[PDB]
Amino acid sequence: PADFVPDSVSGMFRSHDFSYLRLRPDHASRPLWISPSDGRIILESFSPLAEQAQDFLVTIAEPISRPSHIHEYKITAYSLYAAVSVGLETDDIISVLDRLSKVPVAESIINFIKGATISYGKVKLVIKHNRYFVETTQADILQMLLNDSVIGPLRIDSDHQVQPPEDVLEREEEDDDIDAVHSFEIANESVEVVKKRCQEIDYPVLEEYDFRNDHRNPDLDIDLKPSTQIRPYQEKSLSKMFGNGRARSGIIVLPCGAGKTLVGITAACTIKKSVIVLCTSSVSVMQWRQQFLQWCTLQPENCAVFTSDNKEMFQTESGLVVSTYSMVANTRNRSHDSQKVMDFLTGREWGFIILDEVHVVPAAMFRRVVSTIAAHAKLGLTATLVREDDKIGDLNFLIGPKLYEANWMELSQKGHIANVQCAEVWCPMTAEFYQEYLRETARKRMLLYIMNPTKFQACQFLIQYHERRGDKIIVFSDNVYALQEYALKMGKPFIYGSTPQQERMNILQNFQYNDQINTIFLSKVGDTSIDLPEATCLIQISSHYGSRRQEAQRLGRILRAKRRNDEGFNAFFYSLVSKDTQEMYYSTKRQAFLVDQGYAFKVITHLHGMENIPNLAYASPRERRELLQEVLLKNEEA
DNA sequence: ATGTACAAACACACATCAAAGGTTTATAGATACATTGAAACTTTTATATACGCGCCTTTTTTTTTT
């Protein structure tokens, strides 16, 4: 509602029917011919020079970049919406498609492309010279201010004001769209629904949140601080929040943890206003304050963070703020002095708000921040946008769709993010558990899946292989119930939820730079803390449907957060896939976007040498049939 | 429809901190011997003088067995 779904929907514009091709225009003109109606991308015989052409292709659709002449392409509806930042000559892309009119030129698609170039940069929501107003700016969304009632009748005929930009400032459209068809000064009351009304009245309107163009502020408790540096993937995001008129903001999809505070530093530094920051959990947040927050540009003293047990200095500093949603994303609240903090900052006209990895966060709890801050601008930072909660209003119509993707196979040609060759070992199955798996019921069937004799024979082989060629391991699995049994039946450490803080320390200290106790297991809450800077030998064993997304996201921090820049980087991933079992199809459906990312995958049902393992307990299958007798228990508890 | 493993509050059961105190003992006060050198102390005598007292020495009296 306030936000819009439009941030997780790539792979579109595929305009082609049972008779798509028109009289091949590019048939004669063969310098370049992408799939037009689709928006697909394909080179032409009068034109093979590719590498420099990365950017032009970046404007449209999805490639196949292990393609030879070129990679693939596609149309994208909101994709043109993103392109407005440059906002170049619209027909030029069509003019570029002029040669690329491969079939008879799909003017309809071209119009669709002209349409594909309709919204972004054609935004419409008024603003005024140190205030906000009820007008509109570009053709794509112009009326998204003027004809309105929360933007038009919620646009107030006030003439013009920077100093007069405050009383109203039908709430602060300080982040209004492109502005000023006759712009009626914006008010102070009711856009918390406008953001909902927007797509409700479906205005593809390009929000704009300025750098100094709202003098409801003698611009407030920030200031520019640029000390930072840049790896090859920054600047676009930074200038991505400028546009036309006055500045703006948006949403960006990233493998996070890359000093994303630093990019957060800039835009906040570049508005000098009131801003707050948010992260998941005192479980999660502390990987932020002090190894990647001070090599940067901020003074050492200001901010406060709040848990009323992990509390700070509140009622104290005029400067900026930082908190957690789930803290107040709920009627959860520890010390009523929280409501000594709650009321203002909630009610406070924050210039900007920072939300981070809201991906897992549900509307059923995510709407609180929507109902909490309503800051004049917002930060969009999560893991993945194609989702399971693909529901109606994603945070876009609040902030925007994804602004910057990542880049993996050919920009990382500046910085190698950990060359991957994924492995899935296709271990067959025995009916012995499986027979009563044919007798099972609700997901307590899946426990039987965990009862596979094959995992063991391979499990050590993985440990053996890794150390037979001598590189240490990081493993992935689930369902601790017996997976914990696996651990100290693997000769390897056990890790489990519902665990005291004390014991968490003994895991790493005489363990990291040592070279002997070189194996690890993972829980379902421990993954919410950290992964080692070591052992990119990545082995999946056990997972679970739906979690697949975050499970796949869970795999992310290992490699992408790594940045070392060697020649090859012979790194690999591995996984356990017990054959003839309920999940692998869903795992293939999980695999369905594995090499989507270009980070590839190779399969081995059996390698050269899996059986080389003589230390496996249950070497003969009667212990595996002893296992059957233990296999009963929990599934006889079940 | 439909509730379930999973992890955030939210106030609390759990491991920790800290004041108090018997007991031990160097550690020191005070202690009782251990040293020794040092000066305050002893001896002749004879010599008469003019004493006693006890002891040299002896005269007179005093007391058991055949």
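Chain A is numbered as in Swiss-Prot; the shown residues are, in order, 101-269, 302-770.
Every residue, even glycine, has its Cβ placed from backbone N, Cα and C.
Per Swiss-Prot, the feature domain 'Helicase ATP-binding' maps to A:373-535; the stated evidence is sequence analysis.
Swiss-Prot lists A:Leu386, A:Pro387, A:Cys388, A:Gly389, A:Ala390, A:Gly391, A:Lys392, A:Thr393 with the feature ATP binding site. Other Cβ atoms within 10 Å of the Cβ of A:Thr393 (ATP binding site) number 22 in total over all chains.
Experimental mutagenesis at this site is recorded by Swiss-Prot as A:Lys392 to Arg, annotated: Lethal in vivo. Defective in translation in vitro. The DSSP secondary structure for A:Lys392 (mutagenesis position) is helix. Long-range Cβ contacts of A:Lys392 (mutagenesis position) within its own chain (separation 6+, distance under 8 Å): A:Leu386, A:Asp488, A:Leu513.
Secondary structure at A:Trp427 (variant position), as computed by DSSP, is coil. Within 10 Å of the C-beta of A:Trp427 (variant position) we count 11 further C-beta atoms, all protein chains included. One entry in Swiss-Prot concerns the natural variant A:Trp427 to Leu. Its note says: In suppressor mutant.
Record note (Swiss-Prot), mutagenesis A:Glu489 to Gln: Loss of DNA translocase function of TFHII. The unchanged residue is displayed. Around the Cβ of A:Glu489 (mutagenesis position), the number of neighbouring Cβ atoms within 10 Å comes to 20. DSSP assigns A:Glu489 (mutagenesis position) to coil, not to a helix or a strand.
Under the heading domain 'Helicase C-terminal', Swiss-Prot lists A:589-743, citing sequence analysis as support.
In this structure, A:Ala390 is the one among the binding-site residues A:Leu386, A:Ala390 with the smallest number of other Cβ atoms inside 10 Å of its Cβ. Other than A:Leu386, A:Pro387, A:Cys388, A:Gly389, A:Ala390, A:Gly391, A:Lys392, A:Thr393, the residues of this chain whose Cβ falls within 8 Å of the Cβ centroid of the ATP site are, in sequence order, A:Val395, A:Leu513, A:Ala693. Cα separation, A:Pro387 (ATP binding site) to A:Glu489 (mutagenesis position), rounded: 10 Å. In this structure the alpha carbons, written CA, of A:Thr393 (ATP binding site) and A:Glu489 (mutagenesis position) are 13 Å apart. Neighbour density for A:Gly391 (ATP binding site): within 10 A of its CB lie 19 other CB atoms from the protein chains shown. When the alpha carbons of A:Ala390 (ATP binding site) and A:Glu489 (mutagenesis position) are compared, the span between them is 13 angstrom. For the pair A:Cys388 (ATP binding site) and A:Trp427 (variant position), the C-alpha distance works out to 18 angstrom.
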